[PDB]
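*Asks:* Supplied in structure tokens, the structure appears directly below.
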Amino acid sequence: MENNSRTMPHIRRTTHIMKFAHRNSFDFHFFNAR
Amino acid sequence: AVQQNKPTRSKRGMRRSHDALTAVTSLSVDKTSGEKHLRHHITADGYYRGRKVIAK
Amino acid sequence: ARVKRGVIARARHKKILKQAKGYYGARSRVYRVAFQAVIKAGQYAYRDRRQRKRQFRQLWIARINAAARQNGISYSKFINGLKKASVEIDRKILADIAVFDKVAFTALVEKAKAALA
Amino acid sequence: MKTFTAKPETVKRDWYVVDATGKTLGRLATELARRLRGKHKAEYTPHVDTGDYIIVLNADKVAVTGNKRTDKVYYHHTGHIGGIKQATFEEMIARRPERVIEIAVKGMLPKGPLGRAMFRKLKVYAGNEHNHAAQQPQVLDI
Amino acid sequence: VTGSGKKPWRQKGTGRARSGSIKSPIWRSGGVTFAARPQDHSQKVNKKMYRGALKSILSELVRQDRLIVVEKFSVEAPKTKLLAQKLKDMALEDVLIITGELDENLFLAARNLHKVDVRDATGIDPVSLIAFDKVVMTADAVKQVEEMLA
Amino acid sequence: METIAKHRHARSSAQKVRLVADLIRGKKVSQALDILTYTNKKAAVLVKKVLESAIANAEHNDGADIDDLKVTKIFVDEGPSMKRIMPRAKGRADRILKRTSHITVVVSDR
RNA sequence: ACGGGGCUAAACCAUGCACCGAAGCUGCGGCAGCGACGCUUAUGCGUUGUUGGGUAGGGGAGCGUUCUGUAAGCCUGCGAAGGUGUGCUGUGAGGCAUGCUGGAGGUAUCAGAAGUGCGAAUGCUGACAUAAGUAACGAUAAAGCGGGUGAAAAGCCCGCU
RNA sequence: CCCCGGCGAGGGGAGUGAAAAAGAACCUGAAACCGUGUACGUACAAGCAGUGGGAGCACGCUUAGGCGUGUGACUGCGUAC
Ligand SMILES: NCCC[C@H](N)C(=O)O
Ligand SMILES: [K+]
Ligand SMILES: [K+]
Ligand SMILES: [K+]
Ligand SMILES: [K+]
Ligand SMILES: [K+]
Ligand SMILES: [K+]
Ligand SMILES: [K+]
Ligand SMILES: [K+]
Ligand SMILES: [Mg+2]
Ligand SMILES: [Mg+2]
Ligand SMILES: [Mg+2]
Ligand SMILES: [Mg+2]
Ligand SMILES: [Mg+2]
Ligand SMILES: [Mg+2]
Ligand SMILES: [Mg+2]
Ligand SMILES: [Mg+2]
Ligand SMILES: [Mg+2]
Ligand SMILES: [Mg+2]
Ligand SMILES: [Mg+2]
Ligand SMILES: [Mg+2]
Ligand SMILES: [Mg+2]
Ligand SMILES: [Mg+2]
Ligand SMILES: [Mg+2]
Ligand SMILES: [Mg+2]
Ligand SMILES: [Mg+2]
Ligand SMILES: [Mg+2]
Ligand SMILES: [Mg+2]
Ligand SMILES: [Mg+2]
Ligand SMILES: [Mg+2]
Ligand SMILES: [Mg+2]
Ligand SMILES: [Mg+2]
Ligand SMILES: [Mg+2]
Ligand SMILES: [Mg+2]
Ligand SMILES: [Mg+2]
Ligand SMILES: [Mg+2]
Ligand SMILES: [Mg+2]
Ligand SMILES: [Mg+2]
Ligand SMILES: [Mg+2]
Ligand SMILES: [Mg+2]
Ligand SMILES: [Mg+2]
Ligand SMILES: [Mg+2]
Ligand SMILES: [Mg+2]
Ligand SMILES: [Mg+2]
């Protein structure tokens, strides 16, 4: 958790924004190098 | 899609070379009031082409 | 004994940006780009102190070759004839006489033609 | 002392006329490239155009050796895909004969804004006639 | 530094340089990397090196004419005006006074003169023998330094 | 004699006012007032009140005459920006800049 | 599938003499390192030989910053520090002088002590850019006109639809 | 106190003060960044944007000339850290 953010004090868990595997439109067919 | 390099202040001023405003050249003089107005528009005191058109 | 860096670091940055005048864009304003450009301008200047001596001898030889062919001889026979006639004038002075005193250049060609014949 | 530099406002250029009848193409083109550059003058400066004006007459009667009249091929591309185009020496003579000498000299000139200004002093004509009698061109038997 | 040991954000994923502490010395309001403690700066001098240095300082004061030897150096009352008058009559202004054992009138009368130190022969030190212009010793104090310096 | 009027902390960006100030640069002030009247911009309302106040400054504090005046200098500078917070989707917060300007109009008969 | 133009030699083989060509060598001027011999040194100068690309790394010698002593000294309202130009100077880090700004501090020399030098660490904090006057202005239930107020009315008030 | 403005915001005078470019968004007031004015360059021209050479123009000097400053047509070499 990010507990003392000064630019965004309203949010503590922000990895649903910029991490591609944690976005709502991530599909597991993007991970096809298996 | 986003830039890979920051565009310069030179490139920004080149894009704005068509953003300049055109001044109105055409101010008519009403032939009984002497007031200036746009062409084919009424005057501020409500005249148009010599006569009182709006009684305002 | 706490040392603040404000005055010393400002004088060091201002010294680089004074040497970067006339450069384009961030190369004259921004220290990270200007410092990088002042070093490259010093490498070029060191290299071109050697290249300046190559380019002027290239220019003197091309001018000697043109004025010698006006008198009926090539460069390579005019140089060989002056070495055989014990003339020790260098290519800087020969290309200077070839422009400014054209009949003195004719005298050198006739000296070189006599030493070959 | 600094070495002399020719100044482009006080350079003297002169006018010459050359007859290309029976000349070898490349051996004529090398001499035209010297005089348009100004390599024959002692005032030669590598950044100044000190050359001469040359009129070339009878460009359709220039000569090549070997089998080059049917085998030398000129290529260009149009910028559209699949757009490579070719022409033999005999077709360039029949269609537009002045280009043969103009292409040969252009390859021997320097590349850049000064070499394009050296090319502008070359006047090539397919026949025996030019209309530059007011400039009084000197006959250059080269 | 005041503050908790909470990791400021998670290790991977947020697209930003990794953190472990708000008190890190890289950060504003963080700790000092090699923060200092109270320390003892005193050095050791050998006894023979200390006494050998005092003899060199005393020999230069004789050689450079900066040493003055007297029978008596006393004032009659504990008055600053008396000592300032007395030193004016010897052309001394910046001077260290070393005497046999210390007079109460002379100690009080010199307390307000900033150029004048008044000492007994026991409390001498190598820096004051160099810092003052002239050194005035009484004849009783001159003999006490020799027993001190063997 | 040169005469200044200024509007500091004018609520608009400098790029928008500079479009209107380039219309009247160098003009006689009677011609410049007519250009601003028939320009359909919010910045043309702002620049006209500074030009009108510079004309009144020059005849009251300097004793000049209105028929002689010209706009010799005009320039817009950037002022302080106000920082606002704009909510975006999924918990994102953006910063809004509310840009201000310093308008300077200069009149003189010479 | 000559770097290009072009070439029947401007190709290939053999012989020969010229010339071009490098930071190589030579010439002229300057600096430094290590040896050797000396106008004699007191550890510096003179003559001579030779050397001087450099990462990791080892050795040597310095510049500058804050603080303490020297300093109850020295500089300074006839203008300190700081800021911004210009000129001169050293092999370099640098130094010195001065115009303008500034309005009260600064500090030689020789020593002493270090929170002693920043472009990088998806460094930390603040300020300001770029994209860009671009996207968007949050339910497609919908507005039109007359009058009022006001510096200003598509949005407020009143009325009728 | 006077003037423009909406009995605004903001400004121009006047006055105080050694100083108001010390005016309350207040000592000093660097840099990034953004403008106005002036000199020169730039609309046939291809690339780490410099460096070596170099014409012309403008402003200073000072001379029986060719130096200083700014700009840099054209040209050799040159793929940031
Ligand atoms: N327990 C709910 C806390 C919500 C908080 N603002 C967060 O972003 O986690
Ligand atoms: K805590
Ligand atoms: K100063
Ligand atoms: K950084
Ligand atoms: K923008
Ligand atoms: K809507
Ligand atoms: K002030
Ligand atoms: K500034
Ligand atoms: K160049
Ligand atoms: Mg909340
Ligand atoms: Mg990233
Ligand atoms: Mg702290
Ligand atoms: Mg003991
Ligand atoms: Mg005292
Ligand atoms: Mg949204
Ligand atoms: Mg929410
Ligand atoms: Mg080749
Ligand atoms: Mg040779
Ligand atoms: Mg060489
Ligand atoms: Mg060499
Ligand atoms: Mg060598
Ligand atoms: Mg080495
Ligand atoms: Mg001190
Ligand atoms: Mg200081
Ligand atoms: Mg100064
Ligand atoms: Mg440090
Ligand atoms: Mg930094
Ligand atoms: Mg580094
Ligand atoms: Mg701040
Ligand atoms: Mg802040
Ligand atoms: Mg941004
Ligand atoms: Mg776009
Ligand atoms: Mg669009
Ligand atoms: Mg839209
Ligand atoms: Mg809505
Ligand atoms: Mg309606
Ligand atoms: Mg209505
Ligand atoms: Mg005063
Ligand atoms: Mg006043
Ligand atoms: Mg004060
Ligand atoms: Mg201030
Ligand atoms: Mg400022
Ligand atoms: Mg052009
Ligand atoms: Mg063309």
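Using Swiss-Prot numbers, chain E covers 52-201, in order.
Determination method: electron microscopy, 2.7 Å.
Each residue, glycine too, has its Cβ placed from N, Cα and C.
Copied straight from Swiss-Prot:
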VARIANT   E:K63 to E  In strain: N282; confers erythromycin resistance. Ribosomes bind erythromycin poorly and have reduced peptidyltransferase activity. 50S subunits assemble normally, even in the presence of drug, but assembly is cold-sensitive at 20 degrees Celsius
MUTAGEN   E:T131 to I  Does not regulate the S10 operon; assembles into ribosomes in vivo
MUTAGEN   E:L134 to P  Does not regulate the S10 operon in vivo
MUTAGEN   E:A160 to V  Does not regulate the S10 operon; assembles into ribosomes in vivo
MUTAGEN   E:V167 to D  Does not regulate the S10 operon in vivo
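Tell me what's around each of these sites.
*Replies:* When secondary structure is read from DSSP and collapsed to three states, E:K63 (variant position) falls in the coil class. Within 10 Å of the C-beta of E:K63 (variant position) there are 9 other C-beta atoms, taking all protein chains into account.
Sequence-distant contacts (6 or more apart, same chain, Cβ under 8 Å) of E:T131 (mutagenesis position) comprise E:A160, E:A161, E:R162, E:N163, E:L164.
Reduced to three states, the DSSP call for E:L134 (mutagenesis position) is helix. The C-beta environment of E:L134 (mutagenesis position), restricted to residues of the same chain at least 6 apart in sequence and closer than 8 Å, consists of E:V126, E:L157, E:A160, E:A161, E:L164, E:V167.
Take the CB of E:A160 (mutagenesis position) and look out to 10 A: across all protein chains shown you find 24 other CB atoms.
DSSP classifies E:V167 (mutagenesis position) as strand under the three-state reduction.
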*Asks:* E:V167 (mutagenesis position) has how many other Cβ neighbours within 10 Å of its own Cβ?
*Replies:* 22
*Asks:* Helix, strand or coil for E:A160 (mutagenesis position)? Use DSSP.
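*Replies:* Where E:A160 (mutagenesis position) sits, the three-state DSSP reduction gives helix.
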